[PDB]
Amino acid sequence: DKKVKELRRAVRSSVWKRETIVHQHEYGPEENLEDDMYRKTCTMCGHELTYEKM
Amino acid sequence: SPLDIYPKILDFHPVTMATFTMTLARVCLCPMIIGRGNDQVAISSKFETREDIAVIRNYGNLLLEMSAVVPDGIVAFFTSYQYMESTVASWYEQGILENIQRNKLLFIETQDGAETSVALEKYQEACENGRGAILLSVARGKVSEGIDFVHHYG
Amino acid sequence: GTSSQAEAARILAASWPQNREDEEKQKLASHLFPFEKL
Amino acid sequence: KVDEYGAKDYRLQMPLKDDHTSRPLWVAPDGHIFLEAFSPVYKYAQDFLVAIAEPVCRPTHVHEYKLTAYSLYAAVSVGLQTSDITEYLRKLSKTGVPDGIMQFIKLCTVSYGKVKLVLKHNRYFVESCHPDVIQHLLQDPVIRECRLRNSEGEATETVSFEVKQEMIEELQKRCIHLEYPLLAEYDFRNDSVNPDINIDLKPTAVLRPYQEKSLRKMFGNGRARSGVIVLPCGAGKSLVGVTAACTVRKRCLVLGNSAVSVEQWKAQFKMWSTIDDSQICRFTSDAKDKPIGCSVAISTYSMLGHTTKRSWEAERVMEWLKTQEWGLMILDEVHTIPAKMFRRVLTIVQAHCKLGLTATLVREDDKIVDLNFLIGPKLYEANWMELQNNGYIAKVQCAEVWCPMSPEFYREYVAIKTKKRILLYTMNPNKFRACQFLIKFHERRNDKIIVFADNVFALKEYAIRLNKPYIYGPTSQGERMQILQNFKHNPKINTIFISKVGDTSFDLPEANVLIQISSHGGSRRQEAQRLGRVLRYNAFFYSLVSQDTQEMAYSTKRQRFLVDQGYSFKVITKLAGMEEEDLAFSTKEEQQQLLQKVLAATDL
Amino acid sequence: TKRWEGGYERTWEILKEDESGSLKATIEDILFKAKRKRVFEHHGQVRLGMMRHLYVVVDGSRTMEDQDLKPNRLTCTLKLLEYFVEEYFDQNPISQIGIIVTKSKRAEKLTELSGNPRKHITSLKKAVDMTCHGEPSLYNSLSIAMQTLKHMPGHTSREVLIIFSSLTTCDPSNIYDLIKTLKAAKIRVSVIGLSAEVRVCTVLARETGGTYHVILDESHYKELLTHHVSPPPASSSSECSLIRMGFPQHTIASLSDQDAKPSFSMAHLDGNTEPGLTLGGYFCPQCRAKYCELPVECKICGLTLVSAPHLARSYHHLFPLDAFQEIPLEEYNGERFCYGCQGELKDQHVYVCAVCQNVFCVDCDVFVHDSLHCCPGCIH
DNA sequence: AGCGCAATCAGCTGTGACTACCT
DNA sequence: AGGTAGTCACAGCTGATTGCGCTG
Ligand SMILES: [Zn+2]
Ligand SMILES: [Zn+2]
Ligand SMILES: [Zn+2]
């Protein structure tokens, strides 16, 4: 059991490649509010980015 | 050392089983056992390995770089005259005996009593000054117990 | 890479205790270790 | 008492001022002693305070001591009396002794010699000069279990009674609570019952004056009492034990922690005691050098307190060893006495004097206080600063150099919390570069380096990357011996890696540089032991930690013992010539690849 | 019995009170007792010496390539030899040093026996990059040293220092005869080994009266060399031992006067580059030869040019200052001002010179006995 | 292919801190 | 909302198995 345990994890540990999750905010179409305000909503995590466009 | 074999080698009734180990201000001897050489190959003088070139080279290297650290006298005992002469022949064949010669003088003990005595005399006279010397002999010989290597000799 | 060496050196050599100590130096042996005296 | 600034103010309590600044001493009402080192009477004040109090910190300027009950018991154990100690405390006060210290001293030192514990004919008897105290402790229910067969009274001469041998620890624990502490005094001068041996130390083993003070305090008035002597590893500790064994002149028993310390003690006895090998025996189930019928017996812990089946030869040796009295049972590495199986070792054998020797008396779980009654009071505590001032202890330049966490490692460090972050700050690439630079710099100047590193998983990739010898720890017995042997007398190799193996007292050769990475949590004992492997600026030892990680707090809380000893840890933020030469993990590619392997443990 | 098994020492019993506050008097006594920790002598050993003609023999065999002393034996040996030469010339004014290098069973006289330290240091620096090959020959080195030192005057102590790294030496003839000849010639031979004890070196040192030692480490090597620096004791009076030497004044030339005469230095004339044709320097009092360094024996007339302050620096040993009579302040019915520093005498003890019966405080007494080596009052 | 020394695994324990569950 | 016994890492010891070497 020990000699099979010491080798069964060698291939298991070599399968996963990426651990950190990519967190790029993919905003959709902008929404226009009052006072020339523009808001972008992220489609992946719901992040709201409100900005004033010149 | 074994006090349990003498009472049975010869009919005897010991009642002592006593041994004594000398004590001084400092350790006057440095016994050590050297196994494998620099090539991590055993230097055992086994019968099947007596003709092995690697062990002979290891023995020659040990005698060479040992002769550069211990001054004025080295005594080396071999198992037998045949093995001693076969090892020194191999040392002569290679360019290793010359390196031992340039450190200490080589003296070979033989069966001739007069030759052995004169070799011992010249070994002593070489050890008296700074030249240094090597006394190659056999463990089961008349020179192993016939002389005592007092300080600065061997 | 050529730029990778520079980027790694910039990140490592000056991460926390350099972006302020160097600023103070710009604006301004017995206890020194042997590698700090050479 | 008042907290106007949050400080206990006792200005009104001790207003006495006859001489402005003649007396270099301060006292506190509850208990504390402050000493001025920059005084002409510094040595006399130190000698007075050592004998009556134990230190708490000894910096370069103002030494600070504390008064405890056991310190006063030790003081009155010596010929010092109540009047002498009180008058010499008031002699150097500069402020007047508060009327909360005099009463405490009186209460502690009055009840010292009332109760005695003696060993005779393999029987334990407790004898008191005052008969009334026996009836006073007669009502205690816990004591009644020790007395077997109704304890008819043992009418002799002086009132005494027998106590159970296996329950001697309980009564010692209860007596201090009963304000009647027990004393273990062995008058070896006149026994005539013990077969005193012919041991005699050679007249060539000179000892330093500080060892003279400890030995003299051990034998205050011609008798030997149990105690603890604290001396650094580089200092002479085994020599003190050998001299004490020679002076006691009785059957000595030496206990060690490891199976290699028995050989160390045997070598010390052979070097400084002039004892034949027939009398010297080692009992560690390796050679079995006929321990039956021996003068000095050397064994180890974890063998005298087995809870399982024992070997037949070992069983017979233990049966022989538990049937006679012992004089001066020397205990080595006394800090790990208060253990579940090591405490019973003292109660499983019978000895008159119990001597404890150690270098790092600090321990967690606050079980060191238990050692006050397990063995005895703290007899001697060496002043490490003045010891290194005399030049007989290496002046080690302590360093606490931290290395910033790389951005690729800190994200994983802050992302995980379930014990998986230990390898993250341990395998910091910046710390790796710092360690490599230190190793190379101290090799360029021919300095012997010992690199301590727990978490052997990290050590595996730490040592093979530098291609240097390392001690995994369960490797063998021979490989470790040969590596340590060729570490000293070889110029080609002068740096080794140790994983928690050198955290005890071994025969490691003289070294100058110590670089520890990823030690235990808050073990002040481990740091003190690792420092002790260097002293023997002659030397310097470094501690590498990772910033913004728990290792910072661990390093902060594990140096408070050494700063109490007087050491100062300089903080090193930048290493000179870091970019001058090439180091490992130069680029970001291999640094980010290291995350994959350091996250590959996944021990779930 | 044992010293520590008796009664525990109480060192704090010294201090006592009679008026509740005399601890100030006790600490004043302690502070006074702290001073005077010396024997009023900087050396306290050999107060004299003799002209030594020392020859230093350096091994040049392959054993010098060993890395026992970092980086190798040769470099550490030569560095410590430079230090030894500097210290030896500092502590011996009219001594001479010769350097012999033995290599390939032959001995090469690296430097002639002279008193110039700079020449020896330059020769050692040049020899740093030598080639270590062959085996040393003690016989040849001793023969060269004996041949050089046989004609030296008897009053000078003839000494040979041998640095023997290799454990083997090749002798073209019997060496014990050479040892007997050296013993008959009263030449002292001292050997400092590096590896281990060699019988021939021990016999040579014992027979010639020298000392044989083996190096433990670099610090021990430096200690042995420093011990060899010290001059040997000198007999009372042997014969008319004297020597004709000059004292060249450092007369530089100034163009403000009409006697500004530039001259080439004889020592610099042998250099490959342009010799220093400075305005002035050390002119020989006998033949007006110009030299820059001292002490250098004159090449032309053979006169020994030495510096008078160097010889005078050891004159205080011949006439040490006798210790002043310690007198309590109350018992001295005289002036209460120190004769050296004019300070008010408030110490419990006052020191009075035996000759002039002046008044000196503790600090001035220590300064006079340790550094000044002369009583200011006796000078007047 | 019988002995015997030596390498190896099991069981217990010390040191230190981390962590899940509930009155 | 707070505190103590499992638990993991790393080391030690002793008690057996068990596996390779064992003469000119
Ligand atoms: Zn001239
Ligand atoms: Zn004065
Ligand atoms: Zn005078």
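Residue numbering for chain E follows Swiss-Prot, covering 8-387 in order.
Determined by electron microscopy, 3.3 Å, according to the entry header.
Cβ coordinates come from backbone N, Cα and C, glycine included.
Listed features, source Swiss-Prot:
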DOMAIN    E:60-236  domain 'VWFA'
MUTAGEN   E:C291 to A  Reconstituted TFIIH complex lacks p62 and has no transcriptional activity
MUTAGEN   E:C308 to A  Reconstituted TFIIH complex lacks p62 and has no transcriptional activity
MUTAGEN   E:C345 to A  No effect on the transcriptional activity of the reconstituted TFIIH complex
MUTAGEN   E:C360 to A  No effect on the transcriptional activity of the reconstituted TFIIH complex
MUTAGEN   E:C363 to A  No effect on the transcriptional activity of the reconstituted TFIIH complex
Inset, instruction - Measure from the CA atom of E:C360 (mutagenesis position) to the CA atom of E:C345 (mutagenesis position) and give the result in Å, rounded to a whole number. - result: 12
Legend entry - Under 8 Å by Cβ from E:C360 (mutagenesis position), same chain, sequence gap 6 or more: E:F331, E:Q332, E:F367, E:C382, E:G384, E:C385
Legend entry - Most Cβ neighbours inside 10 Å, all chains, among the mutagenesis positions E:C308, E:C345: E:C345
Inset, instruction - Give the three-state DSSP assignment (helix, strand or coil) for E:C363 (mutagenesis position). - result: coil
Inset, instruction - Pop the Cα-Cα gap between E:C308 (mutagenesis position) and E:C291 (mutagenesis position) into the table, whole Å please. - result: 9
Inset, instruction - Filter the candidate list E:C291, E:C308, E:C345, E:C360, E:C363 of mutagenesis positions, keeping only entries whose CB is under 6 Å from an atom of ligand 2. - result: E:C345
Inset, instruction - Could you say which of the mutagenesis positions E:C291, E:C363 has its Cβ with the most other Cβ atoms inside 10 Å? - result: E:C291
Legend entry - E:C308 (mutagenesis position) and E:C363 (mutagenesis position), distance between Cα atoms, whole Å: 48
Legend entry - Sequence-ordered mutagenesis positions from E:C291, E:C308, E:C345 with Cβ under 6 Å of an atom of ligand 3: none
Inset, instruction - Could you tell me which of the mutagenesis positions E:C345, E:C360, E:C363 have their C-beta within a distance under 6 angstroms of some atom of ligand 1? - result: none
Inset, instruction - Sort E:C308 (mutagenesis position) into helix, strand or coil using the DSSP assignment. - result: coil
